[PDB]
Amino acid sequence: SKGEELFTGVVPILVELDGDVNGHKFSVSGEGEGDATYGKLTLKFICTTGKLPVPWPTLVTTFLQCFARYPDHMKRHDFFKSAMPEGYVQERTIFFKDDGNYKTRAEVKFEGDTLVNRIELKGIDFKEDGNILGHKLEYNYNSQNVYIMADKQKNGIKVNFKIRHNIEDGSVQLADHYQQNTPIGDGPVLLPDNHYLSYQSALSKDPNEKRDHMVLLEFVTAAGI
């Protein structure tokens, strides 16, 4: 990785998302730091447009794989850091089971010493009586492993994963993710063998914060090779 080195220590992070869900327009600013040496992420997101039209947890996967910890033996698989500083593109479609789907485009990259994640979010065909438009998911998240594969034609990566949000009534709400990554430069990247990223995330609330917002603590480690 010619970007391996950019992550060697504590990185400032910055996240900006602009959203639209069923005409339900919004904005979130996030900021924290990442210490890729420990596959560790620390962040705080604020709804700058007042309250969130959806559920925080629904935005978690959208809200930084370059911060992942690839064990040494797997370094030759780090696409993420391979893209930097240049950066990469992340696009997604999130089909919420029995509900609407989100579409996402992001540009992840460096701005000086800050790692920036800029996102455009558009969700459609959501139900006002939904779990989503209805806000019935619990404020939590479960651990999970994602199946990473190389997308050569595209000089990038292709990923597919399921996410299960809990419904307050004790049920489960599926969010089928589908995803592509492509480098932002015409620069050389690291095409990986299939492996995975194992995640763990913990959401919280800021006792002092008075605004709509999310505290998230995640851990991500490469595995499978």
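Numbering, chain A: per Swiss-Prot, residues 2-64, 68-229 in sequence.
Keep in mind that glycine also has a Cβ here, set from the backbone N, Cα and C atoms.
Listed in Swiss-Prot as a mutagenesis experiment, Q69 to M is described as follows: In Citrinine; leads to excitation and emission peaks of 516 and 529 nm, respectively; when associated with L-68; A-72 and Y-203. Quoted from Swiss-Prot, the note on mutagenesis experiment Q69 to H is: In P4; leads to no detectable fluorescence. In mut2.2; shifts fluorescence lifetime from 3.03 to 1.94 ns; when associated with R-30 and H-145. In mut3.3; shifts fluorescence lifetime from 3.03 to 1.88 ns; when associated with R-30; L-46 and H-145. Swiss-Prot lists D103 to E among its mutagenesis entries, and the accompanying note reads: In mut1.27; shifts fluorescence lifetime from 3.03 to 2.85 ns; when associated with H-145. What Swiss-Prot says about the mutagenesis result for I128 to V is this: In EBFP2.0; shifts the excitation and emission spectra to shorter wavelengths and increases quantum yields compared to BFP; when associated with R-30; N-39; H-66; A-72; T-105; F-145; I-150; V-155; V-171; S-198; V-206 and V-224. Recorded in Swiss-Prot as a mutagenesis result, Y145 to C carries the remark: In mut1.9; shifts fluorescence lifetime from 3.03 to 2.74 ns. Under its mutagenesis entries, Swiss-Prot includes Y145 to A with the note: In Cerulean; leads to improved quantum yield, a higher extinction coefficient and is 2.5-fold brighter than ECFP; when associated with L-64; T-65; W-66; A-72; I-146; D-148; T-153 and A-163. As a published mutagenesis entry, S147 to P appears in Swiss-Prot alongside the note: Increases fluorescence at warmer temperatures such as 37 degrees Celsius. One entry in Swiss-Prot concerns the mutagenesis experiment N149 to K. Its note says: Increases fluorescence at warmer temperatures such as 37 degrees Celsius. In Esmerald; leads to brighter fluorescence; when associated with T-65; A-72; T-153 and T-167. In VisGreen; leads to brighter fluorescence; when associated with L-64; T-65; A-72 and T-167. Here Swiss-Prot describes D155 to V as a published mutagenesis experiment; the accompanying note says: In EBFP2.0; shifts the excitation and emission spectra to shorter wavelengths and increases quantum yields compared to BFP; when associated with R-30; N-39; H-66; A-72; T-105; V-128; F-145; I-150; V-171; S-198; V-206 and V-224. According to Swiss-Prot, the experimentally introduced change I167 to T is described as follows: In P11; increases fluorescence at 475 nm excitation and at warmer temperatures such as 37 degrees Celsius. In Esmerald; leads to brighter fluorescence; when associated with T-65; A-72; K-149 and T-153. In VisGreen; leads to brighter fluorescence; when associated with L-64; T-65; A-72 and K-149. Annotation of the published mutagenesis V176 to A in Swiss-Prot: In mut2.1; shifts fluorescence lifetime from 3.03 to 2.50 ns; when associated with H-145 and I-198; the original residue is retained in the structure shown. According to Swiss-Prot, the mutagenesis experiment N198 to I carries the following note: In mut2.1; shifts fluorescence lifetime from 3.03 to 2.50 ns; when associated with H-145 and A-176. In Swiss-Prot, a published mutagenesis experiment is listed as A206 to K, annotated Abolishes the tendency to dimerize and leads to monomeric fluorescent proteins. Record note (Swiss-Prot), mutagenesis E222 to G: Suppresses the 399 nm excitation peak, leaving only the longer wavelength peak at 475 nm. The unchanged residue is displayed.
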Open item on the list: Can you tell me how many other Cβ atoms are located within 10 Å of the Cβ belonging to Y145 (mutagenesis position)?
Closed with: 22
Open item on the list: My understanding is the cutoff is Cβ-Cβ under 8 Å with a sequence separation of 6 or more in the same chain; which residues meet that for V176 (mutagenesis position)?
Closed with: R168, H169, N170
- [ ] Rank the mutagenesis positions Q69, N149, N198 by the number of other Cβ atoms within 10 Å of each Cβ and report the first-ranked residue.
- [x] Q69
- [ ] Quick one: give me the count of other CB atoms within 10 A of the CB of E222 (mutagenesis position).
- [x] 23
- [ ] Going by Cα-Cα distance, pick out whichever of the mutagenesis positions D103, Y145, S147, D155, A206 is nearest to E222 (mutagenesis position).
- [x] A206
TODO: Tell me the Cβ contacts of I167 (mutagenesis position) under 8 Å, same chain only and six or more apart in sequence, or just say none.
DONE: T62, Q148, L178, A179, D180, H181
